[PDB]
Amino acid sequence: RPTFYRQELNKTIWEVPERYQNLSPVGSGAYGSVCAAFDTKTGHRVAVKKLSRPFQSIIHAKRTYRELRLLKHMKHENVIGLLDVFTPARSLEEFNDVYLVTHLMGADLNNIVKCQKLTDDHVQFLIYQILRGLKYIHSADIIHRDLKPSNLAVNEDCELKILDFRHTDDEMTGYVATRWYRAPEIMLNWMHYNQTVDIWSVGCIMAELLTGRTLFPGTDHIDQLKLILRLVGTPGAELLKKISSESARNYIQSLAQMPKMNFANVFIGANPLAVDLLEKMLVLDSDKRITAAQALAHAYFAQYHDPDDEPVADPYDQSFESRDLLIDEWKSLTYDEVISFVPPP
Ligand SMILES: O=C(c1ccco1)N1CCN(C(=O)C2CC2)CC1
Ligand SMILES: [Cl-]
Ligand SMILES: [Cl-]
Ligand SMILES: [Cl-]
Ligand SMILES: [Cl-]
Ligand SMILES: [Cl-]
């Protein structure tokens, strides 16, 4: 057991191992209770997160367990990983607080996309890295569900990682970036969705890196659907059959039919190979979208593609998701995952 020390950070008593020095808050509350620190064991600048109210309800206790299981699994160059997890508790009986430690990057994609001139080579390398990380995430049967520029971290060499492993009705309402990258089948609860929702999001991100502009900046759910159908066309009878929501199917049929637009006339002057890949990602029927594994072999990525260095994940057991347990049973499972942590090489 390391020696712990105490200090007051943001109205809060933090108790951390001596290896972590110079703690100072970051994110202005956006990430939760998170501080930058210097890690004296590794020499890295790190992020230390102190969970708030981790075991306050059955729902909160299960969310704590889910977050720690996902972060312990993810071991890939293009995905956030866990450097450490600790508690100052010396037994299950006195366990209350959980702290998570990760690498901390320089900025998110929103900072670069808003403030930089991006070449076609920059767009090739950034989207290649998102797809390499997604091939790994999807191989474990994990769905991200929230890919957007604020969840993609980058360092000065243009190397990228995927963040955020919840959302409320109020959070998805009106003129908000929280909804602009969502696939239409999840935005409007059309059907049981699957991993194809993440490829819609990558298409929206790619289009914005190419133009400097949000692809579908809707003022509300209905305005955003009208922007999507003007580009990709209204649904045909095959996709309408698959909308298992009757009232959603009825509303779609009230709209005048529109053909798919010419993407070379929308993305004026872009690499033809980028236009081709956008046409394969931004397909209304999720069964017909390109997968991450197929997209890595597309000619747009010929400069970066290496089929011997695009790894897949170990198997991930998510059977706990269908399990009904008491608060103390979720808290005991979380404790065992804290004490069993093995740090990376
Ligand atoms: O690198 C970044 C970053 C840079 C720009 C936006 O996010 N992050 C912050 C959020 N993180 C956490 O809160 C981890 C639980 C510690 C660590 C990774
Ligand atoms: Cl220490
Ligand atoms: Cl990492
Ligand atoms: Cl504790
Ligand atoms: Cl964003
Ligand atoms: Cl597992």
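We number chain A the way Swiss-Prot does; in order, the residues shown are 5-169, 173-352.
This entry, so its header tells us, was determined using X-ray crystallography, 1.7 Å.
Positions of Cβ are set from backbone N, Cα and C atoms, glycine also.
Here Swiss-Prot flags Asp168 as active site, proton acceptor, drawing on sequence analysis. What Swiss-Prot records for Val30, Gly31, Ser32, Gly33, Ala34, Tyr35, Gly36, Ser37, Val38, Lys53 is ATP binding site. Among the mutagenesis experiments that Swiss-Prot reports, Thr180 to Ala is described with the note: Phosphorylation blocked. Record note (Swiss-Prot), mutagenesis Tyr182 to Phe: Phosphorylation blocked. The unchanged residue is displayed.
Taking the recorded positions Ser32, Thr180 in turn and counting surrounding C-beta atoms within 10 angstroms, the largest count is reached at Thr180. Sequence-distant neighbours of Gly36 (ATP binding site): residues of the same chain at least 6 apart with a C-beta under 8 Å from its C-beta are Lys53, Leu55, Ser56.
Residues within less than 8 Å, Cβ to Cβ, of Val30 (ATP binding site) and separated from it by at least 6 positions along the same chain comprise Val38, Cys39, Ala40, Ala51, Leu108.
Straight-line distance linking the Cα atoms of the residue listed as 'active site, proton acceptor' and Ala34 (ATP binding site), rounded to a whole number, equals 12 Å. Counting only residues at least six positions away in the same chain, no Cβ atom sits under 8 Å from the Cβ of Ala34 (ATP binding site). Of the deposited chain, 3 residues are missing between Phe169 and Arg173, and the straight-line Cα distance between those two residues is 10 Å. With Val30, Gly31, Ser32, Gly33, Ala34, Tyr35, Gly36, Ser37, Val38, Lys53 listed as the residues that bind ATP, the site has a largest C-alpha separation of 13 Å. Not a single one of the recorded positions among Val30, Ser32, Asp168, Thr180, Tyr182 has a C-beta coming within less than 6 Å of an atom of ligand 1. For the recorded positions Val38, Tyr182, counting C-beta atoms within 10 A of each C-beta gives the highest total at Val38. In the three-state DSSP reading, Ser32 (ATP binding site) counts as helix. Here the Cα atom of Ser32 (ATP binding site) is found 22 Å from that of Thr180 (mutagenesis position). When other Cβ atoms within 10 Å of the Cβ of the residue listed as 'active site, proton acceptor' are tallied across all protein chains shown, the result is 14.
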